[PDB]
Amino acid sequence: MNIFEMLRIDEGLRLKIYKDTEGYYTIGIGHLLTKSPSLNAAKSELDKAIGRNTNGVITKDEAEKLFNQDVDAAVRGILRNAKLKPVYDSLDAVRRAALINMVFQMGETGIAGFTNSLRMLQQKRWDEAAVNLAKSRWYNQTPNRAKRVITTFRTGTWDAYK
Ligand SMILES: [Cl-]
Ligand SMILES: [Cl-]
């Protein structure tokens, strides 16, 4: 298990534009296209992301390519952020994957709300951090995925994912 397999399990793969759990147009491996309500505004963004006229459909290769760029950007965003960096640097390899997952799902700005949990993770207070993480819209909206990420932070293993 690694960060790619992990995120591929949590987001799935769809080759045609779909709407995510929040109702936004997405495609591929959890690649958000836009928050507007317009399917046309989403086809245009897709087109622009792929470099071709897609008509809302892409191939497995194109989805994987966006996925590769999105993980890379998630990691780079963590490393550039003054609040996230130190947490990431303090974590072991498994737990780093867990933080990346959260950033890929919710963006550096969604993660902003986790001030308290991040401090607990930095301190290595696993159980406490797990409790605190769970008191969040995140956890209430996508409980199953939240449980898997949380357990990964609590345990430091990929058990939630075998
Ligand atoms: Cl893009
Ligand atoms: Cl879920």
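So how was this one determined? The header says X-ray crystallography, 2.0 Å.
Yeah, the Cβs are placed from backbone N, Cα and C, and that goes for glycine too.
Under mutagenesis, Swiss-Prot gives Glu11 to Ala, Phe, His, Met or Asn with this note: Complete loss of enzymatic activity. Mutagenesis annotation in Swiss-Prot: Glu11 to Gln, described as Complete loss of activity; the structure shown retains the original residue. Residues or ranges marked as active site, proton donor/acceptor in Swiss-Prot (evidence: experimental evidence): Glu11, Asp20. Among the sequence features in Swiss-Prot, the mutagenesis site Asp20 to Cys is noted as follows: Nearly no effet on specific enzymatic activity. Looking at Swiss-Prot, you'll find the mutagenesis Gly30 to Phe noted as follows: Almost complete loss of enzymatic activity. The enzyme is destabilized by 1.5 kcal/mol. For the mutagenesis result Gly30 to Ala, the note given in Swiss-Prot is Almost complete loss of enzymatic activity. Look at Swiss-Prot and you will find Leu32, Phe104, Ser117, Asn132 tagged as substrate binding site. One entry in Swiss-Prot concerns the mutagenesis experiment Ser117 to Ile. Its note says: 500-fold decrease in enzymatic activity. Quoted from Swiss-Prot, the note on mutagenesis experiment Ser117 to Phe is: 10-fold decrease in enzymatic activity. Quoted from Swiss-Prot, the note attached to the mutagenesis of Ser117 to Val states: 50-fold decrease in enzymatic activity. Per Swiss-Prot, mutagenesis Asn132 to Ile is noted as: 5-fold decrease in enzymatic activity.
Features per Swiss-Prot, on structure.
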residue : record                 : Cβ within 10 Å
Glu11   : mutagenesis position   : 20
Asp20   : mutagenesis position   : 15
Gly30   : mutagenesis position   : 20
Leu32   : substrate binding site : 18
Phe104  : substrate binding site : 25
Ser117  : mutagenesis position   : 24
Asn132  : mutagenesis position   : 19
Practice problem: Quick one: of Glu11, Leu32, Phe104, which recorded positions lie within 10 angstroms of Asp20 (mutagenesis position), measuring between C-alpha atoms? Sequence order, please. | Solution: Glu11, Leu32
Self-check item: Pairwise Cα distance maximum in Å, substrate-binding residues per record: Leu32, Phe104, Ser117, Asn132
Solution: 27
Quiz prompt | Candidate nearest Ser117 (mutagenesis position) in space, where candidates are the recorded positions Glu11, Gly30, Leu32, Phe104, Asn132 and distance is Cα-Cα | solution = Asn132
Quiz item: Say you check the Cα of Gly30 (mutagenesis position) against those of the recorded positions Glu11, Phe104, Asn132; which is nearest?
Solution: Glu11
Quiz item: Could you state the CA-to-CA distance between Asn132 (mutagenesis position) and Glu11 (mutagenesis position) to the nearest Å?
Solution: 24
